[PDB]
Amino acid sequence: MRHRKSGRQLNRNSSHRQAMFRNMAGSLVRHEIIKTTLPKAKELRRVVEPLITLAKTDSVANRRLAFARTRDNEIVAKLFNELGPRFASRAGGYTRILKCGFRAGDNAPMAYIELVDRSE
Amino acid sequence: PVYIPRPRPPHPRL
Amino acid sequence: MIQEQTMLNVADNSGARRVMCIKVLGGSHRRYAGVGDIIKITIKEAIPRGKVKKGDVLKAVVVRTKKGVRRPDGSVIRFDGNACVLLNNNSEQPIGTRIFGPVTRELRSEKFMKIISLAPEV
Amino acid sequence: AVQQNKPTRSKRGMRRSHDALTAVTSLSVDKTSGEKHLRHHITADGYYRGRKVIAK
Amino acid sequence: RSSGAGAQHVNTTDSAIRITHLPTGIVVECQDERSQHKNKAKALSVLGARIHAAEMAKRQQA
RNA sequence: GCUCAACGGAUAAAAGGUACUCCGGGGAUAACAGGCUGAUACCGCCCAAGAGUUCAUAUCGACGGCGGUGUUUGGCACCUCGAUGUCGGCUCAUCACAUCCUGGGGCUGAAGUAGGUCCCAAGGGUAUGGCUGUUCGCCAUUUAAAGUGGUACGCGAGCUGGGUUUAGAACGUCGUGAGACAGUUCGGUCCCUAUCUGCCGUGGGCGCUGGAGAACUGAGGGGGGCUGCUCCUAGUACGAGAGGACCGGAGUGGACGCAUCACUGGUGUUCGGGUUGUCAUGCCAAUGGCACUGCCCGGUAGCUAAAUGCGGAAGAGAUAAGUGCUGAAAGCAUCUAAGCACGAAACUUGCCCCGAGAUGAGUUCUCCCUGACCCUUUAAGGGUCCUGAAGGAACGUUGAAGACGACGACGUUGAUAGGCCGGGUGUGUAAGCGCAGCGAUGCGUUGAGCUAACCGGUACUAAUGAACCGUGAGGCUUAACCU
RNA sequence: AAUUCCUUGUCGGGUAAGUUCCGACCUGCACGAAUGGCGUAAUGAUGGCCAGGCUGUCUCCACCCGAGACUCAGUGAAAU
RNA sequence: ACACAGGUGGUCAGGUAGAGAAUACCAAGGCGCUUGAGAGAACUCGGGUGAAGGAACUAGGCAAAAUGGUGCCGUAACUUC
RNA sequence: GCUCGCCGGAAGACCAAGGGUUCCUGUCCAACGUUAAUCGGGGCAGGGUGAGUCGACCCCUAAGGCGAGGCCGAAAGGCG
RNA sequence: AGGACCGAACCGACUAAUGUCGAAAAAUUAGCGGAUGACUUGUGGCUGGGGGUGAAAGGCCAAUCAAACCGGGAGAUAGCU
């Protein structure tokens, strides 16, 4: 009856769910805007924001904890150097959701999930 | 159809 | 929690070693016993020098539980093994003259006075 | 599972009486462009609350 | 109904007509066959035979 | 010239098995059941010898008889052979009282306890293991009790298949044999996605008529109603002694049901740590992927009980059995014929829940609507412009609410969800560095690091300004009231 | 006893309690010596019983993880 | 009868760990198995765990749970040795 | 194209048997693929199969078939 | 040496579940028994219907067997629906 529980199952086991959250968070860090379904973006708000929260302070061990997630060197290289000193003033809530119609393949609620960016 | 199967083995009632 | 077909160790030196609880006495349709409730047991193993033989069907009282007994302060007392004291079926008056292991304070009411008097701890 | 007799056209119509789809009929007007869009959804060109939020 | 085997009729209707004595405590059983009243006659004949046997045995011992 | 004796004689000439079977059929005809009756069965009553120290009627009761039920076997085949699945077991029960206990009473061959019998009363409860497939029976131990029956001896489109009746094989018996045995034993595929009624819940439309937001009253319906043990009274009454009260009160138990994580646990594959085999990050370290969550160790919040409280009532009305008061018929007597006062877990309340779709549609409070016109079958009529009011609906954030609907909170005049800070909790001295040791490894920084669903704050992000439905004060008749 | 109706015939063991089992008693309805009898090491997805460990089988179920069942978009039956 | 969880003979056949063509992860190579997206109700399947008992459940230890590998010590009745 | 996951004594690569162009390219989708379909083992058109050394052809042979004459048998035919 | 033991390929289906208008007109999942011989399998032949074959079930003989299928007697017969 899931009283006071959080965490969307998304019709997948925890291995595939964690792996696709890893890959989708890496894609959102790399491309700065992606287009997916709505609850995946809702749960990716609980994934990307702790990554940026860990990326607030640059050190030796924080790079290893940010490499323990996203399993990639280019993603942690874009972290702590580009996103770090640019999201320094804002405290939390670095993402943004945009509902964009429905997909023509299966009628699913679509959403552009992005960061507060692209003023380059 | 071509093949119509043998029906279900019924209740004994013997 | 002592229910039917439960193997228990004998706390006193009456002679039996392993007993089997066959029915929780007191009240119909009762699942399991409590702190100092009366149970009916049979004897599965005994010493040759015991006062009772193997196969005697008699009443006993539980003194130590692995489920634990609850003091009214909020604490629980869990023992590492079930234990019982054998009783003589119309007047309780236990057979063993020395009792090994501690007991619980809620056993002390007017009929188990000899058990807690012979108890070495608590 | 197996029915006794078939239902009617009337029973089918009274069953499909609650199958009528509901239209939203609540299309909004953008502040800058004025294009038609749904509630809390962006337009076809990416307009939302006047700001170019898609930047594309 | 009785115990035994082989018929739809075997289960449904009873065929064990055990006769239990009050003053001696003997039960005669002819869960025997087909129906319960011929089994009653069989169980009464067994009662009479066992009474005659148990009395003539005591007389031959008297 | 035929005991062609099946004798109006089918051939002059003919026995058996089929559970390996197969076809056309039949309820013309059986088994399981439903139907009619009640020989049988169970229970109740009439008469009365007699048993009982006397004494038929405390309790029994021969010889005899009359009745009730359809619970057992029976009898007939009325329905079913173009198919009604039967026994026993598990779960789920429902109803009657011919009541097993609890409750209220009468008699007693009832000194008290414990009893025997009978009446009213179905509100509640009405075992656990061994054997046997067994219902049943016996044993062992409880209990206040281990009730009888119906409902297709309830329940297989809820479940097995142990037994019984498909095909295999055997033991004993019969038959020359095939084969048979209600004589066992070994083993042997039990289908169906719910159209209708019903039940458990949950919604849409419409109605109650001007609409809406709430608050309830309440018809009626539903849930529950079990009681042991100990103590006081009180060792009191009673009783030679032993034994041992009625009524009343209090505490502690078992089951049932409800509620909740405050304690103790379980789970907690979203949290942390240890470790094995392999692979990857160019390599050490560190981390991640797979092998059932890899193996485990714990463990946040939620769910859950084995955890903790709660309740069965007290009280009132009307009563059944029964006990009565006054009291004639009938100068007496009499509980009844007139009347009155008692009298049970049975009935209605009183305890709790649903509930005005109770179309008989209830009551109260509040909010909101007071703009012109033509056509006319001048009809509770239709049409145009302007306005959309209270409120509702749609969307989003969402919930200890939820299959979906529905319900609750919030929508920038903000703490509804996500993020962030701090605290709490859990795992347990992260990485890096420095020191000791040839090394694994050990110590200091450090009881650190990481923290999900928790708490208190913080608009950092997302809930946009708006559009949609719903209207111009509301029908006829009668009376009372201010004009 | 794969035999046995009476029968759960009788005694002892195993269990507190055993129509099953074991060792016998022979009152063998209706065992029996090549349609073979009695034992027999080893063996058997063989029939039955008991003993230890082990556990959700049960007492008494509780939570969690995936696949369906619930909703939406597309295709779309069947017995009757 | 299908773009079907069935069946079909022979040859080559590596790295680590391993007694091994077993099993766990990989190289060369092909794939993600022609319906997806939500929510995480009752009920169904494959599983995991569980306080206390340990077969009391059932016709029946059926199913589940438990043991499990290398080296060494030692191993009873009986027997056709 | 980037990563995640599966087999790896195979879910990899060659053939035999069996299919009969299903191979590739261009183009298209009305029918098929249990969903879109610009994709295809689907429709249309074009191309592709190169041997003294691979296999088939050829020599001989087992099991076995036919079998001049020959034996038997109403005929058909059977044996050899 | 073993109609030896455990255990892969392979052969078969002993238990339980999933299915049971199924993925399939016998299958799959988790456990199984044999697995150097009375084993399994490919290729090509032989034995055939009152017959063939059978480590023997009255089984199998092209998903049909106490007498296969096809065509003809035959529009058999049917006091039966």
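Note that chain E is numbered according to Swiss-Prot, with residues 228-289 shown in order.
Cβ coordinates are placed from backbone N, Cα and C, and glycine is handled just like the others.
In this view, E:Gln235 (mutagenesis position) is surrounded by 9 other Cβ atoms within 10 Å of its Cβ, with every protein chain counted. Looking at Swiss-Prot, you'll find the mutagenesis E:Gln235 to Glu or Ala noted as follows: Loss of methylation.
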Local backbone state of E:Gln235 (mutagenesis position), from DSSP in three classes: helix
